[PDB]
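Q: Before I ask anything, let me first share the structure, which is written out below as structure tokens.
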Amino acid sequence: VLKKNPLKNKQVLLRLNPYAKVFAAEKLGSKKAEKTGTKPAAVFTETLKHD
Amino acid sequence: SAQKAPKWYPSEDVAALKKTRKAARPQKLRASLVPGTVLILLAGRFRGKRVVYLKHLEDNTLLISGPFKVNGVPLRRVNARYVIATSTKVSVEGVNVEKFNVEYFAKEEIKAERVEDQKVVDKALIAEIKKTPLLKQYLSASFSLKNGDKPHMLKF
Amino acid sequence: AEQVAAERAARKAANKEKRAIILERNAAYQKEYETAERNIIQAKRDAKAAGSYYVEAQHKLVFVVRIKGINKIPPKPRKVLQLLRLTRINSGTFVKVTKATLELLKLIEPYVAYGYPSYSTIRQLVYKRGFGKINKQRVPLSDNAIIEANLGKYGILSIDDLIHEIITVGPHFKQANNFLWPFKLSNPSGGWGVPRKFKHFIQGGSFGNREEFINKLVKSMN
Amino acid sequence: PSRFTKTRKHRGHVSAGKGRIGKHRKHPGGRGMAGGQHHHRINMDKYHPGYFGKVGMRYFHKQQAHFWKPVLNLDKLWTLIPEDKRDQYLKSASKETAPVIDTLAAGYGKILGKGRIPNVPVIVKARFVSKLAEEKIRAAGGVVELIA
Amino acid sequence: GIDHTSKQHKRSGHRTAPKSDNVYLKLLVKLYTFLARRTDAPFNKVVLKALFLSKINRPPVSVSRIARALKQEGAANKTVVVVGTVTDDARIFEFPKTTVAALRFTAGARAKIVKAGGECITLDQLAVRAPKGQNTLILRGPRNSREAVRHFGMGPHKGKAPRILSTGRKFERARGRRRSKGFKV
Amino acid sequence: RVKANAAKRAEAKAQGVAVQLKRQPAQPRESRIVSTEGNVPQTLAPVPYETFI
RNA sequence: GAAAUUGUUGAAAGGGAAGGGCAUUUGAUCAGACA
RNA sequence: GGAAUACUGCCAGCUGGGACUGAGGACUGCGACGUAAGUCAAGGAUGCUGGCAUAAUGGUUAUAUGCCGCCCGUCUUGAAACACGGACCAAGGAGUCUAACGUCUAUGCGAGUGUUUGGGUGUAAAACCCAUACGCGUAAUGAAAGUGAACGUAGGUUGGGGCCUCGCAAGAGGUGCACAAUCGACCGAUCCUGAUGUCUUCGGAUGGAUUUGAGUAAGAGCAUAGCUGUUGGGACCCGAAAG
RNA sequence: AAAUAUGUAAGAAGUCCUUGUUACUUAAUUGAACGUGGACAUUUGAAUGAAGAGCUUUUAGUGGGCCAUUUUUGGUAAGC
Ligand SMILES: [Mg+2]
Ligand SMILES: [Mg+2]
Ligand SMILES: [Mg+2]
Ligand SMILES: [Mg+2]
Ligand SMILES: [Mg+2]
Ligand SMILES: [Mg+2]
Ligand SMILES: [Mg+2]
Ligand SMILES: [Mg+2]
Ligand SMILES: [Mg+2]
Ligand SMILES: [Mg+2]
Ligand SMILES: [Mg+2]
Ligand SMILES: [Mg+2]
Ligand SMILES: [Mg+2]
Ligand SMILES: [Mg+2]
Ligand SMILES: [Mg+2]
Ligand SMILES: [Mg+2]
Ligand SMILES: [Mg+2]
Ligand SMILES: [Mg+2]
Ligand SMILES: [Mg+2]
Ligand SMILES: [Mg+2]
Ligand SMILES: [Mg+2]
Ligand SMILES: [Mg+2]
Ligand SMILES: [Mg+2]
Ligand SMILES: [Mg+2]
Ligand SMILES: [Mg+2]
Ligand SMILES: [Mg+2]
Ligand SMILES: [Mg+2]
Ligand SMILES: [Mg+2]
Ligand SMILES: [Mg+2]
Ligand SMILES: [Mg+2]
Ligand SMILES: [Mg+2]
Ligand SMILES: [Mg+2]
Ligand SMILES: [Mg+2]
Ligand SMILES: [Mg+2]
Ligand SMILES: [Mg+2]
Ligand SMILES: [Mg+2]
Ligand SMILES: [Mg+2]
Ligand SMILES: [Mg+2]
Ligand SMILES: [Mg+2]
Ligand SMILES: [Mg+2]
Ligand SMILES: [Mg+2]
Ligand SMILES: [Mg+2]
Ligand SMILES: [Mg+2]
Ligand SMILES: [Mg+2]
Ligand SMILES: [Mg+2]
Ligand SMILES: [Mg+2]
Ligand SMILES: [Mg+2]
Ligand SMILES: [Mg+2]
Ligand SMILES: [Mg+2]
Ligand SMILES: [Mg+2]
Ligand SMILES: [Mg+2]
Ligand SMILES: [Mg+2]
Ligand SMILES: [Mg+2]
Ligand SMILES: [Mg+2]
Ligand SMILES: [Mg+2]
Ligand SMILES: [Mg+2]
Ligand SMILES: [Mg+2]
Ligand SMILES: [Mg+2]
Ligand SMILES: [Mg+2]
Ligand SMILES: [Mg+2]
Ligand SMILES: [Mg+2]
Ligand SMILES: [Mg+2]
Ligand SMILES: [Mg+2]
């Protein structure tokens, strides 16, 4: 009789999609990606800053 | 007959209500409303009166008093959304106030108990007020908007 | 007569399995998506390290909004706008990109705005404005059994299964996407950018492929 | 009756449902069957091919009566025997005694041969017969006796 | 607005009760729309519609057309249903037994059937014996044997019979009906 | 195409299924890594107005 | 004993027509529902 | 070398102010929180408090004020038109009835149908009853003389609802009315063919043909009634100059 | 020799095997047409859509048109 927005009614959010509970519990929406440091070839940098 | 009469009548059975889902949960008050805080009364009989806040009652109202001997306002209920909570604050650790609830204002002039309750509270408070100079005078004088005052700007 | 709780038991328990299945499935896709996204990120970087260039695959899925009202429209575009189910302004549908639809898009550019939608805007499109076609009618999604009922034949028994089919352009995208009733957006909240809609995006207008800038818009209309 | 009629419904609309432009006027195409060969020829050839001009012989003072001659096919035939009597003759199909049917007395003038009669013998009295009728009749061991 | 792609507020175009005003007809319909809603048997669904049919879409099935249908291979014991009147036909000389279930039987038909020791059943008696229409053989009559349809599609080279009152030589057999008078058809 | 569709089918069926023999439109192309090695980018700009005539 | 149209009485409004629509002030006037 | 920050994007991160709405009316669903009992914001508002209990709210009306609003009817591509009729008001004031019809529909009976020219009868223009004919239908085709509808289970083929059989089901087969397509057979016309025979010119079997018919091929009509349509009638109403 | 327009095709009324009918046709049971019997199901044969599709009867009004972008004829031109 009345459509309820999962995006802003936590109950039906958890009704569709049970993963919402664990997503939120594991923050997950702010995941810290692996810190790696590959550096680009000077080819790349040269031609980026070329004329 | 003047008019035929229908083939169908309504039942006159009232239905029952659907079982509603509306829990009465408690009113958390805005942070500026701690007891001891001085309120400006925005409306009502004692509008623009400056007044000490004492207790949050169970009907959400606020218990205030003048004190009565200062500015003539008695122990009273006031509605939180008609009230500017100032930033100036008396301690209220010496004011009992337990006694005071909704039933205490059951309509049903003035009861001697009220007149005495008023005195016991007000004395604790006055004792306190006197600690900070000019507060009493403050408390005893109506607030108003002076030309140029811009509420959405002033700090209270 | 039993049943009371007896066949209430046969079912609530049965319902519980089904959620578990969804719980592990939606947990799956989360992995699916992250490591997909990350792999591309690492692709780019790996190729730069190597003095090369990682050119992403072209997008296989777009999202079209009809942007033009209903009158004064040539017949060829018209038909197409119907076949893509855009028959009123600000309504939108998903389209799988191949040569044979790509041309269709080409044909209606003056009248639409379209682009590559993100996971985020497909999710919020589906969660809020997403309705099924069920012996016609157009039924809100809002419970997962509505989907399993009609889309379950194809795998697909949750609102997130739906989203997952769309975004990855699954083997059963036709059924999954046709099931979706044309989304009905409001006009953009922020406004349109632009003072005139009916030039191409590129010329300061609103229509055409505007690529990843389609999410900014759709969100303001969803 | 008038109350069910569409002029009741047109009351209050100007043109009585016959157009503002092209009115309802007296006789636009002419009267009657006017123009059959001119402005009404498309309707005539198509819908009435054959209409204009002549064929065959005139016959002055033709008297339909002369040619009176209703057909009855074998198709019925057994109908001209009353039911009761009929069943009685079907069973006991035989020379020596077979039913006499005066088809003139039933007011037909020719027996034609539409389709199958059981093998029972009939004696059939008629003014005329198709070759087939008379053939099919003998094939059941009946005959045709010519009357008038 | 909506670029419509289909005419709005369209009526499905199917009779949905009969136009007839007969109590009894309405009751038979009461019977069968119940059976059609609660028996998933296609027969009940077909019969319900046939009851709405106007007189024309209900040509009379004959007793001889009935007798033939029973000479169908493996069909001689079936009960023929006819949603309409059933007429007699002197042209058949031998009639089977069986059980015809119908709206009306003419005097001659009901006799012929009963004379060979058959049964004439009304559709509602038919229902009580065959609620799923078991073992029934539905027949319909010739719709396009009507005189009217002769004249449908009248035009050049269609061969369809003039709407004509008097007929004979010199009633529409000349110019445009033969090579020697203008042209032909 | 039929003659061939009959082939790929028999060739499949009596092996261990997996067919796919409807036609499909041009798919968009996939990812790819273009190398620079042998082929650094040359940089063009636009050219001025001229008249040759 | 209608209407056009008229006299009187009462009330109103009126800076080169009048009448109308949405809305509310103001005056006048009134139904219902309370128990 | 190591940070920051901007920019863009994400979060099923938290959170404040404001507005409109509160359809529904026992329960039934999907859920959420809880060790649990319970609880809940989970298939649509309840709780608490006050004021009035009447012109207070509301309706009607006149006026005032803001914005807006050209005279309707008509013919026209286009009218508020410097196009026409209309000063005002009442009362009359225009698609009818009839003969014969098409399509559709309802009803009666059905290879038939139609009592009402007439007769009988009557509580008298009614109602009730009826013999003989007639009409239309049940046969067509030829200008005519004239001839006249089964090779066959009243045909083969393809689709076909429904039904029948098998199968738990999906499906598979059997039969298949209406209807549609297609190829054939039958009757008349036309044109070939011309047996047995003959009051030697009659007779016309039989088998055929890019021909042809408003035909056969297990009948569908007859009658009353209605809306719409058709023709003739003063013919929707008013109108000539004329004869 | 374009662009725009435009014909057909994308299967069950389909493809393959076996070998019947005739007065047509072949030097020829050769062919042509129509068949009987057998082999293979929905990735059965591109996309997108499909408030379904097909069919039948009868009848109104209408048969002065005007405008805009583009193509365009006559005219110096025109609110032609
Ligand atoms: Mg509750
Ligand atoms: Mg709170
Ligand atoms: Mg004082
Ligand atoms: Mg699409
Ligand atoms: Mg915004
Ligand atoms: Mg704004
Ligand atoms: Mg903003
Ligand atoms: Mg502008
Ligand atoms: Mg929004
Ligand atoms: Mg009439
Ligand atoms: Mg009347
Ligand atoms: Mg009426
Ligand atoms: Mg009307
Ligand atoms: Mg009216
Ligand atoms: Mg009108
Ligand atoms: Mg009309
Ligand atoms: Mg007029
Ligand atoms: Mg004539
Ligand atoms: Mg006959
Ligand atoms: Mg006939
Ligand atoms: Mg000719
Ligand atoms: Mg008088
Ligand atoms: Mg007044
Ligand atoms: Mg007003
Ligand atoms: Mg309510
Ligand atoms: Mg309610
Ligand atoms: Mg009072
Ligand atoms: Mg009152
Ligand atoms: Mg009051
Ligand atoms: Mg006024
Ligand atoms: Mg104005
Ligand atoms: Mg005019
Ligand atoms: Mg003019
Ligand atoms: Mg003018
Ligand atoms: Mg004039
Ligand atoms: Mg005048
Ligand atoms: Mg007037
Ligand atoms: Mg009048
Ligand atoms: Mg009497
Ligand atoms: Mg008399
Ligand atoms: Mg009598
Ligand atoms: Mg007599
Ligand atoms: Mg006759
Ligand atoms: Mg006839
Ligand atoms: Mg002769
Ligand atoms: Mg004749
Ligand atoms: Mg064949
Ligand atoms: Mg079958
Ligand atoms: Mg078969
Ligand atoms: Mg012939
Ligand atoms: Mg001829
Ligand atoms: Mg005829
Ligand atoms: Mg007339
Ligand atoms: Mg005169
Ligand atoms: Mg005169
Ligand atoms: Mg004269
Ligand atoms: Mg094309
Ligand atoms: Mg589809
Ligand atoms: Mg549909
Ligand atoms: Mg028409
Ligand atoms: Mg017309
Ligand atoms: Mg016309
Ligand atoms: Mg005209």
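We're sticking with Swiss-Prot numbering for chain A, so the shown stretch reads 312-362, in order.
Determined via X-ray crystallography, 3.0 Å.
Keep in mind that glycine also has a Cβ here, set from the backbone N, Cα and C atoms.
Below are the features I grabbed from Swiss-Prot:
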MUTAGEN   A:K314 to A  Significantly diminished nuclear localization; when associated with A-315 and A-319
MUTAGEN   A:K315 to A  Significantly diminished nuclear localization; when associated with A-314 and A-319
MUTAGEN   A:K319 to A  Significantly diminished nuclear localization; when associated with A-314 and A-315
MUTAGEN   A:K332 to E  Leads to an inefficient release from ACL4 with a delayed assembly into the 60S subunit; when associated with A-334
MUTAGEN   A:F334 to A  Leads to an inefficient release from ACL4 with a delayed assembly into the 60S subunit; when associated with e-332
Q: Give the distance between the Cα atoms of A:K319 (mutagenesis position) and A:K332 (mutagenesis position), rounded to the nearest whole Å.
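A: Roughly 15 Å, rounded to the nearest whole number.
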Q: Three-state secondary structure of A:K314 (mutagenesis position) from DSSP?
A: coil
Q: List the same-chain residues at least 6 positions away in sequence whose Cβ sits under 8 Å from the Cβ of A:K332 (mutagenesis position), in sequence order, or say none.
A: A:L325
Q: Under 8 Å Cβ to Cβ from A:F334 (mutagenesis position), same chain, six or more residues apart: give me those in sequence order, or none if nothing qualifies.
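A: When sequence neighbours closer than 6 are ignored, A:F334 (mutagenesis position) has A:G340 within Cβ distance under 8 Å.
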Q: I'd like to know which of these mutagenesis positions, A:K315, A:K319, is least surrounded, judged by other CB atoms within 10 A.
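A: If we count Cβ atoms within 10 Å for the mutagenesis positions A:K315, A:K319, the smallest count is at A:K319.
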